[PDB]
Protein chains: 2
Amino acid sequence: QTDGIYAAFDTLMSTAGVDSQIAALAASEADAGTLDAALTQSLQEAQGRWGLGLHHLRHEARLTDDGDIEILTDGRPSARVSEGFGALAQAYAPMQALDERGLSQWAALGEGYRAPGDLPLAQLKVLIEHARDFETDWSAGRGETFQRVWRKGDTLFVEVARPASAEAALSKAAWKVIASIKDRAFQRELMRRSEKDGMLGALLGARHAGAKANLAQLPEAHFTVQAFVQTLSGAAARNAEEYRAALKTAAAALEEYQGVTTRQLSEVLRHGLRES
Amino acid sequence: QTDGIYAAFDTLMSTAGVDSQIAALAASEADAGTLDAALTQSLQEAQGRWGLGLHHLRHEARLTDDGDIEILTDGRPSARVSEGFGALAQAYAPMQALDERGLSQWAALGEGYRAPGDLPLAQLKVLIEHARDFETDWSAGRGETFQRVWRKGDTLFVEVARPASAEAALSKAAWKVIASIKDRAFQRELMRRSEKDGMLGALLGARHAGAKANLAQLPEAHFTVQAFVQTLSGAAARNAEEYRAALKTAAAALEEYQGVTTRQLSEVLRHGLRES
């Protein structure tokens, strides 16, 4: 009932393109402090990619005596992996504050002044070079993306985000997955239930028993890639050239990981087609 | 440049499920008054099914000396078939007044009082049985449909409508049509351009030259089935039992013709797949 938990964590992490390899690390008999550090590292990466908007909280995950993995924010028990992925998404929901574009409204640094996102590159240079902590608001970035930047202590953070809901991603991963099926009326009656209802709807109505009870386990229904944070440290975190390069890097990686998680999703969705 | 015009009219009419057979009627050497009557009859039927909301206008179509077909409303030249189907949709646009649900705001009878759509069936019975002209506002009808009823002179009209845009219909007819293709990256990159843009978009970007110049000819991009008017005449038009049956009939036919036009669309869309 709490077994297959390392693998459950690994699958959650995969929806963010994080090959956390936690199961393998436990099979190698790694010490529990090691597993704890690895769980936390992966979760913080995933948090960099999920786009939920919670950089102002501390994200940890840790083993419990009863074989569970406990996820926490600012140290408060938020959820347990055994309670399922929908339960985790529900745990995060009240701590979010998304605007109309889906972008987070919270300041990464917390309460305080936020410089504009459109700032002239010379002004931003002065902030990078000579300020202590600082933070810009969202600005448009390229190809329907948005970007921002902030420095906490010794580390500069460059975030690039293109919000995209998880439901839609699932339905398009089911577009490819159905697309690979017999040209037949299962299709035409999914597609004619596309001019009437969402695609989990038409695919839970046109399928057989356990389509919903099976799919209610997928983490990809609650989590998907929407941003990418590239970090810099030390002298680089006060160098404007490094920041410009890091922005290029974060946009590139956004493209990459969106593609990669799409591929892994359609693959395992197609693994469910062979099983059927 | 104005040849293939009877067939152009026939194809327009097909988007509403009207097998007008105008081309065949001309090939039989029917007199031009006959062709004129048939063009008008078909167009008025199509107008009953397209859902544009223009029952308060008189719809005629007539042959011109130069081999064209002229479409008119209240006798004003509105458009010519040779100008294309997008031109006709543009001709109709300023005469519409759609609400948020897509349903027409114009009263079928024109300026005047409109009884509520939820009226108690006994009150509606008294209107059917003893009023002269009368008209109800839209009301919900069943399965996401809407319905209304009005009497002009000797004829009672029962309209049942489930608005559904033409763009969406085209994209779902292209879902089935692609669905029938090689499980390959043409798909995965249409479906990953589904989390970014409309489907005419992803299918005009992933295809080759003339996808847009060819598709810009389809009438189904501007017209689709959205309603069905069932009529009654004579004594039946003042009989409440006949009205209740006619409502059942109009909803059934709505289902039918939505299905049938979907089938004809995917068929000719799939005929374009074999041609490619």
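Just so it is clear, chain A uses Swiss-Prot numbers, and the residues here are 25-300, in order.
When the header is checked for method, it gives X-ray crystallography, 1.8 Å.
Keep in mind that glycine also has a Cβ here, set from the backbone N, Cα and C atoms.
Experimental mutagenesis at this site is recorded by Swiss-Prot as A:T88 to A, annotated: Strong decrease in phosphorylation. Lack of phosphorylation; when associated with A-128 and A-160. According to its DSSP assignment, A:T88 (mutagenesis position) is coil.
While the structure shown retains the original residue, Swiss-Prot records the mutagenesis experiment A:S128 to A with this note: Slight decrease in phosphorylation. Lack of phosphorylation; when associated with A-88 and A-160. Close to A:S128 (mutagenesis position) in the fold, though at least 6 residues off in sequence, lie A:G75, A:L76, A:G77, A:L78, A:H79, A:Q120, A:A121, A:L122, each with a CB less than 8 Å from its CB.
Sequence-distant neighbours of A:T160 (mutagenesis position) (same chain, six or more apart, CB under 8 Å from its CB) are A:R138, A:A139, A:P140, A:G141, A:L143, A:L148, A:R172, A:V173, A:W174, listed in sequence order. What Swiss-Prot notes for the published mutagenesis of A:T160 to A is this: Slight decrease in phosphorylation. Lack of phosphorylation; when associated with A-88 and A-128.
In sequence order, A:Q171, A:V184, A:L271, A:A275 are the residues near A:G165 (mutagenesis position), counting only same-chain partners six or more apart with C-beta under 8 A. Here the residue is the original one, but Swiss-Prot notes a mutagenesis experiment at this spot, A:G165 to E: In KH311; loss of radiation resistance and DNA-binding ability.
When other Cβ atoms within 10 Å of the Cβ of A:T88 (mutagenesis position) are tallied across all protein chains shown, the result is 14.
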